[PDB]
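S.K.: If you scroll down you'll find the structure; I have some questions about it.
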Amino acid sequence: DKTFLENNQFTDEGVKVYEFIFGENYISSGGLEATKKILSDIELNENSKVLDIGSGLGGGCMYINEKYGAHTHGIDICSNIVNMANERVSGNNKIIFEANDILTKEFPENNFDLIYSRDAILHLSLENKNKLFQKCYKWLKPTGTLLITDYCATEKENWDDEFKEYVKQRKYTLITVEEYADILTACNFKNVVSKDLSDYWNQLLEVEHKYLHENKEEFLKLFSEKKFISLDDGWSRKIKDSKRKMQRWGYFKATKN
Ligand SMILES: C[N+](C)(C)CCOP(=O)(O)O
């Protein structure tokens, strides 16, 4: 799976294209603005330990460490992206980025105050989503919180041709917001809050889309017209498909006790 992601969706250039539209240090939806919103009700301090699953270019960890002073440990399977993340942080002994497979990584039980993941678990098969959340349950401190956004979808029976092709090409496993919440409940998480944030996601996509159009000249200088068209069309589809709830954006927050 590492090779597949590194050689396709997350080639060096693919990562840089995504960073252009999401914002500096981000490959997750809504970049910095969504990060601020998602963490707006989260309480941590300088003694907190945070795990970021799918840490990408590191913007989320940078923000969490800046806001709270927390120790942040990001894991991402793509070695190239981790290398890029490590280039953007220096002199900070409370931020660590590690290239590894979260499904094989070992952490002590009762270790983290927050386990955070942004638009990363969609790569995992359903079997492996369940396996991951069982691990997360163990790794959380008794007082800890799990906080996730992820790509979700309407039931597969409702998918159209274009959406089927997108999911297939990306090799995503997209489940409903409801099924996702059920996995967390089955893993024994408490106070499971799930929100279908597709409308907010649509707003985020529209801001990103407008930015792309307004900065087309700069994009073409950095990249190419072919890549602009692909990105433009991809965002257009996500805007259309989120409006009609075919492609959805799920938010999940839960606790160990
Ligand atoms: C999923 N992601 C937010 C990390 C990257 C963008 O993926 P996609 O919207 O092009 O499928």
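Note that chain A carries Swiss-Prot numbering, so the residues on display, from first to last, are 10-266.
A Cβ is built for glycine as well, from the same backbone N, Cα and C atoms used for every other residue.
From Swiss-Prot, here are the annotated features:
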{"type": "ACT_SITE", "residues": "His132", "note": "active site"}
{"type": "BINDING", "residues": "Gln18, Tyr27, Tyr160, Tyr175, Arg179, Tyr181, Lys247", "note": "phosphoethanolamine binding site"}
{"type": "BINDING", "residues": "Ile36, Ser37, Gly63, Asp85, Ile86, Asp110, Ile111, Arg127", "note": "S-adenosyl-L-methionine binding site"}
{"type": "MUTAGEN", "residues": "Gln18 to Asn", "note": "Reduces activity"}
{"type": "MUTAGEN", "residues": "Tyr27 to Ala or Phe", "note": "Reduces activity"}
{"type": "MUTAGEN", "residues": "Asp61 to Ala", "note": "Reduces activity. No significant effects on protein folding"}
{"type": "MUTAGEN", "residues": "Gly83 to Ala", "note": "Reduces activity. No significant effects on protein folding"}
{"type": "MUTAGEN", "residues": "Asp85 to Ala or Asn", "note": "Abolishes activity"}
{"type": "MUTAGEN", "residues": "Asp128 to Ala", "note": "Reduces activity when phosphoethanolamine is used as substrate. No effect on activity when phospho-dimethylethanolamine is used as substrate. No significant effects on protein folding"}
{"type": "MUTAGEN", "residues": "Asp128 to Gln", "note": "Reduces activity when phosphoethanolamine is used as substrate. No effect on activity when phospho-dimethylethanolamine is used as substrate"}
{"type": "MUTAGEN", "residues": "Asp128 to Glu", "note": "Reduces activity when phosphoethanolamine is used as substrate. Slightly increases activity when phospho-dimethylethanolamine is used as substrate"}
{"type": "MUTAGEN", "residues": "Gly153 to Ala", "note": "No effect on activity"}
{"type": "MUTAGEN", "residues": "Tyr160 to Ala or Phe", "note": "Abolishes activity"}
S.K.: If you count, for each of the binding-site residues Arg127, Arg179, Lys247, the other Cβ atoms lying within 10 Å of its Cβ, which residue has the minimum?
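M.R.: Least crowded of the binding-site residues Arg127, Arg179, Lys247, by Cβ count within 10 Å, is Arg179.
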S.K.: Any idea what the Cα distance is from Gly63 (S-adenosyl-L-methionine binding site) over to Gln18 (mutagenesis position), rounded to a whole Å?
M.R.: 14
S.K.: Just counting, how many other CB atoms are there within 10 A of the CB of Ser37 (S-adenosyl-L-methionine binding site)?
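M.R.: Counting Cβ neighbours of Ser37 (S-adenosyl-L-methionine binding site) within 10 Å gives 24.
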S.K.: Among the binding-site residues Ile36, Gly63, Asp110, which residue has the fewest other Cβ atoms within 10 Å of its own Cβ?
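M.R.: Across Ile36, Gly63, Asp110, these binding-site residues, the one with fewest Cβ atoms within 10 Å is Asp110.
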S.K.: Using DSSP and collapsing to three states, where does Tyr181 (phosphoethanolamine binding site) fall: helix, strand or coil?
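M.R.: Note: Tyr181 (phosphoethanolamine binding site) is coil by DSSP, not helix or strand.
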S.K.: Filter the recorded positions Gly83, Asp85, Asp128, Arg179 down to those whose C-alpha lies within 10 angstroms of the C-alpha of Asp110 (S-adenosyl-L-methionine binding site); answer none if the list is empty.
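M.R.: Of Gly83, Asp85, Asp128, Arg179, within range: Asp85.
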S.K.: With respect to ligand 1, which members of the recorded positions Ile36, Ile111, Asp128 satisfy a Cβ distance under 6 angstroms to one of its atoms?
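M.R.: With ligand 1 as the reference and 6 Å as the Cβ limit, the list reads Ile36, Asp128.
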S.K.: Taking the mean position of the Cβ atoms of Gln18, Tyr27, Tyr160, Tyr175, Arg179, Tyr181, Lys247 as the phosphoethanolamine site, which residues outside that list, in the same chain, have a Cβ no more than 8 Å away, listed in sequence order?
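M.R.: Surrounding the site, in chain order, are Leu131, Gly243.
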S.K.: If you compare CA-to-CA distances from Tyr175 (phosphoethanolamine binding site) to each of the recorded positions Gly83, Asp85, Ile111, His132, which comes out shortest?
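M.R.: It is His132, whose Cα lies nearest.
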